[PDB]
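First the structure, in the form of structure tokens, and then the observations on it.
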Amino acid sequence: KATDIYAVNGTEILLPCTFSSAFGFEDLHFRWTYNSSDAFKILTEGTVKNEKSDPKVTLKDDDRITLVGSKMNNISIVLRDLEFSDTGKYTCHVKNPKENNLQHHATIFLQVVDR
């Protein structure tokens, strides 16, 4: 379900994205987006060759983003050095073209807090 997470300005936060497949996959694609009322950003995208391959990133548009590393079902991201402006809606999308399947994980609302 649409989930809220709170993080303090200047710290880092892990935004999770967990995918399992019943019988594996080939050529998975993923995308993380950010939404506010006045901006949309594609944060990072990449591919996963199969269920025992590591994700490969093909787009990163903020150097404060890293993919967590392993558990071969993980396209979670860590966003470091949080700013006021990072508050908003983060969504992980996973596409399985061979199965014409597209999974939108529940949007995460990140609230960056001072006090």
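All residue numbers given for chain A refer to Swiss-Prot; the residues shown span 37-106, 110-154 in order.
So how was this one determined? The header says X-ray crystallography, 1.6 Å.
A Cβ is built for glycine as well, from the same backbone N, Cα and C atoms used for every other residue.
Record note (Swiss-Prot) on the mutagenesis of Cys131 to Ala or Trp: Decreases protein stability. Causes conformation changes that impair interaction with the alpha subunit. DSSP gives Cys131 (mutagenesis position) a strand state. The Cβ of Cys131 (mutagenesis position) has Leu51, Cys53, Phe66, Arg67, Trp68, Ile114, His143, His144 as same-chain neighbours under 8 Å, each 6 or more residues away in sequence.
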